[PDB]
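Participant: Pasting a structure below so you can have a look.
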Amino acid sequence: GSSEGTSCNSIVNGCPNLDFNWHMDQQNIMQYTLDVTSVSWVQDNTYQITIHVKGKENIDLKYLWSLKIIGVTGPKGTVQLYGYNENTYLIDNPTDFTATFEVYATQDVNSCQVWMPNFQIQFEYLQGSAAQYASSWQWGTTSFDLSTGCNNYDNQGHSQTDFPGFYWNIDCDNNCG
Ligand code: NA
Ligand code: NA
Ligand code: NA
Ligand code: NA
Ligand code: NA
Ligand code: NA
């Protein structure tokens, strides 16, 4: 049985004035960005969201061993994006990719809007058969997790996450308020 999605009009970066770059720089991780490009209410407090992740420089797919979204509060806690072990090949560029998955978004920003539940993206470069390309690797730390959120920052405006948190309208009711 199918249902009509309800698209959210306003998807808000909840903390655009934090310095996220610092947290990747401190770990010698190349800078990445994340945007939430669409949100649709499915039913209950479940939303289908699409993310777009970009790296500062282009890293060829050959360097990648695995990529997965972890720590997801949703129907699936893990969303495999790439991995030989898991026969999963759902992205072609670890430095410019999209993913669509479901989350349960329940923590209120206000009476009309809820926060995205935060998650991490686990990158493994140069492992397994990708280790053969080590000599041309030039982008710093090779295995790392990048986290989302607006709730973890130092006393000088640096985030201790790598990507902003986001919020949107409850049930994607664009007429709330
Ligand atoms: Na709609
Ligand atoms: Na979506
Ligand atoms: Na998966
Ligand atoms: Na809040
Ligand atoms: Na409020
Ligand atoms: Na201090």
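Residue numbering in chain A adheres to Swiss-Prot, whereby the residues present occupy positions 30-206 in order.
Looks like X-ray crystallography, 1.0 Å, at least that's what the header says.
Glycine residues also receive a Cβ, built from the backbone N, Cα and C atoms like all the rest.
Relevant sequence annotations retrieved from Swiss-Prot are reproduced here:
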type    : residues      : note
MUTAGEN : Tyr113 to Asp : Disrupts homotypic domain interactions; when associated with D-111 and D-118
MUTAGEN : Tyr118 to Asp : Disrupts homotypic domain interactions; when associated with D-111 and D-113
MUTAGEN : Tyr133 to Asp : Disrupts homotypic domain interactions; when associated with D-144 and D-196
MUTAGEN : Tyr196 to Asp : Disrupts homotypic domain interactions; when associated with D-133 and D-144
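Neighbours and distances for these, please.
Facilitator: When Cβ atoms from all protein chains are considered, those within 10 Å of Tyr113 (mutagenesis position) total 14, not counting its own.
Residue density at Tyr118 (mutagenesis position): 12 other Cβ atoms are found within 10 A of its Cβ, drawing on all protein chains shown.
Neighbour list (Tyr133 (mutagenesis position), Cβ cut-off 8 Å, at least 6 residues apart, same chain): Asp73, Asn74, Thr75, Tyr76, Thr102, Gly103, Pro146.
With a cut-off of 8 Å between CB atoms and residues at least 6 apart in sequence, the same chain places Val41, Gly43, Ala134, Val138, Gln142, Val143, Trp144, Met145 near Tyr196 (mutagenesis position), listed in sequence order.
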